[PDB]
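First comes the structure, then the notes that go with it.
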Amino acid sequence: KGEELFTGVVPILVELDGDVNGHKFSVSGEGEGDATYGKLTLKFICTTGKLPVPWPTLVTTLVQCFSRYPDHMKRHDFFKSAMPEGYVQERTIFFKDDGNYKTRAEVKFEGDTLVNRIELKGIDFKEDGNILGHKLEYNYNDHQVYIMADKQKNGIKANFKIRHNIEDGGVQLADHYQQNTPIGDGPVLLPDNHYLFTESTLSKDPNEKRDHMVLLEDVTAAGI
């Protein structure tokens, strides 16, 4: 059981090294997760100065193993079943009429802490577009993730569309393609099709002088 490792509160560390149009940056994050209640509380900082993209565009990249799977759904929790060795999480995120992100992450236990270590590569962005121009509202519209098994990679796949509010009206689409594959060689729970539903709240810490984002999330799976 990898589920056992998530019975209480788990400390979380998130580390991202990024390059978007050659603009290098790093994000460091910390918080905790409670999969019994499906809750995450995290704070991220840009360790290199001003984040050169908007914070909301990184929410998806910055630990679906903390989803609350209800009792009748435990057998479909691929994420936890891969712990502690972890899983690799890869995405291409296409920003409509703009560039795309390519992310590759290891999600795994380092001793006591659940870690999410990410490499991100962004290309083909417009310098004065919504992303590199910072024209997105500091808020979030979540969207359901339809999890499918990817039996050839012994993991899962998903394709979901995120809508980012544009300053002064407008919606910027972020088309997410995702595949996960286990880091370990142990057996894994390959799920029937289901959804992950999450709700994200972005806020700020008044005392924090670095470019940062405070993130709270509720997350739950749901069958059929």
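Residue numbering for chain A follows Swiss-Prot, covering 3-64, 68-229 in order.
How was it done? The header gives X-ray crystallography, 1.9 Å.
Just so it is clear, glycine is given a Cβ too, placed from its N, Cα and C backbone atoms.
Listed features, source Swiss-Prot:
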type: MUTAGEN; residues: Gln69 to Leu; note: In RSGFP4; increases fluorescence and shifts the major exitation peak to 489-490 nm; when associated with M-64 and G-65
type: MUTAGEN; residues: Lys79 to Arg; note: In Topaz; shifts the major emission and exitation peak up to 20 nm; when associated with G-65; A-72 and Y-203
type: MUTAGEN; residues: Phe99 to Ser; note: In alphaGFP/cycle 3 GFP; improves folding at 37 degrees Celsius, reduces aggregation at high concentrations, and increases the diffusibility of the protein inside cells; when associated with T-153 and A-163
type: MUTAGEN; residues: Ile128 to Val; note: In EBFP2.0; shifts the excitation and emission spectra to shorter wavelengths and increases quantum yields compared to BFP; when associated with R-30; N-39; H-66; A-72; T-105; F-145; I-150; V-155; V-171; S-198; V-206 and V-224
type: MUTAGEN; residues: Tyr145 to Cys; note: In mut1.9; shifts fluorescence lifetime from 3.03 to 2.74 ns
type: MUTAGEN; residues: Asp155 to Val; note: In EBFP2.0; shifts the excitation and emission spectra to shorter wavelengths and increases quantum yields compared to BFP; when associated with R-30; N-39; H-66; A-72; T-105; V-128; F-145; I-150; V-171; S-198; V-206 and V-224
type: MUTAGEN; residues: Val176 to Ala; note: In mut2.1; shifts fluorescence lifetime from 3.03 to 2.50 ns; when associated with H-145 and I-198
type: MUTAGEN; residues: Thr203 to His, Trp or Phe; note: Results in significantly red-shifted excitation and emission maxima
type: MUTAGEN; residues: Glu222 to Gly; note: Suppresses the 399 nm excitation peak, leaving only the longer wavelength peak at 475 nm
Other C-beta atoms that fall within 10 angstroms of the C-beta of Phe99 (mutagenesis position): 17
Integer Cα-Cα distance in angstrom, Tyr145 (mutagenesis position) to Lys79 (mutagenesis position): 28
Which of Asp155, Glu222, the listed mutagenesis positions, has fewest other Cβ atoms within 10 Å: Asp155
Three-class DSSP secondary structure - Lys79 (mutagenesis position): helix
Top Cα neighbour of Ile128 (mutagenesis position) in the set of mutagenesis positions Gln69, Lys79, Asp155, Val176, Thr203: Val176
Long-range Cβ environment of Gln69 (mutagenesis position), under 8 Å and at least 6 residues apart: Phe84, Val150, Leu201, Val224
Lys79 (mutagenesis position) CB neighbourhood, other CB atoms within 10 A: 14
C-beta crowding around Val176 (mutagenesis position), within 10 angstroms: 11
